[PDB]
Amino acid sequence: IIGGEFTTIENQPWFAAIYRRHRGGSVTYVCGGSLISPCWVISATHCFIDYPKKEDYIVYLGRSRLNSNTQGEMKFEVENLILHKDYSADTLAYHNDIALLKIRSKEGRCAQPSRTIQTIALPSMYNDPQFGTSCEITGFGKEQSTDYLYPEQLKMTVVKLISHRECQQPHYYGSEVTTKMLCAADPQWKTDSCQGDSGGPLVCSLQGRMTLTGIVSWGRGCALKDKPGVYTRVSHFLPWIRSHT
Ligand SMILES: COc1ncc(-c2nc(C(=O)NC(=N)N)c(N)nc2N2CCCCCC2)c(OC)n1
């Protein structure tokens, strides 16, 4: 996350931290996700597509820091890794950038809700807020495009939903952005999602409740002028989400 503020997991208790075991022993951060039910984390396919073996991944819930344990955190194996059959990668855009991780502990239990571990609501079908709506993004992603390290502490910022029509202007993304994508940006382009934030939540207050509107997918740099964040439009994927859960 470029700009925004540091936060703790209590402010985004659905936030999942997804890591991969390396042949050797070492564990590296992959991507964020969102607890949508006790046993199910939703994320981005492009996070896993290079290493699509479920046994390689670890999910934490209730985790506020990258490389230290948070009091109350739960650690999970991936019992199922579901990648979107119709996934594709362009030079810039991911299509159908959506994935489901069925989580279970060594002792065979799903997530136990707590102050630091809550589920987020999916939206009603084809129902997103208007352009100009303020939504929150959360991630352990880079603080600057050029940074080598990810931040130790979880971050979150505010971005405004951009109209499909504004996001398809050639000097933005042209036709790279489809009806299954959402754009969000800061009016000053000063705050944004970035590398490491992929798969993490775009959350909007919708029908007066916190709703998983987007999944961090792609963008051309981070906090660049005329280069908004591009998000999987979760309201266009409910059948796929219902069916695979
Ligand atoms: C031109 O440089 C460039 N371009 C793209 C990325 C990148 N961006 C995002 C992202 O969400 N961007 C955004 N919201 N504006 C994102 N979610 N992920 C990004 N990478 C991770 C996976 C995609 C390609 C490599 C960079 C990047 O990160 C340092 N740097």
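Numbers in chain A come straight from Swiss-Prot, and the residues shown are 179-423, in order.
So how was this one determined? The header says X-ray crystallography, 2.2 Å.
Every residue gets a Cβ built from N, Cα and C, even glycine.
Within 10 Å of the Cβ of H224 (active site, charge relay system) there are 23 other Cβ atoms, across all protein chains. In the three-state DSSP scheme, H224 (active site, charge relay system) is classed as helix. The active site, charge relay system annotation in Swiss-Prot covers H224 (among others).
According to Swiss-Prot, the active site, charge relay system annotation covers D275 (among others). Within the same chain, residues at least 6 positions away in sequence whose Cβ sits under 8 Å from that of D275 (active site, charge relay system) are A222, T223, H224, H262, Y265, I393, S395, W396, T410. Secondary structure at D275 (active site, charge relay system), taken from DSSP and collapsed to helix, strand or coil, is coil.
A sphere of 10 angstroms centred on the C-beta of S323 (mutagenesis position) encloses 13 other C-beta atoms. Per Swiss-Prot, mutagenesis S323 to E is noted as: Abolishes phosphorylation, proadhesive function and ability to induce chemotactic response; when associated with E-158.
The 10 Å shell around the Cβ of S376 (active site, charge relay system) contains 26 further Cβ atoms across the protein chains shown. Taken from Swiss-Prot, the feature active site, charge relay system covers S376 (among others).
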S323 (mutagenesis position) and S376 (active site, charge relay system), Cα-Cα, nearest whole angstrom: 14
Where the C-beta lies under 6 angstroms from ligand 1, the matching recorded positions among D275, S323, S376: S323, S376
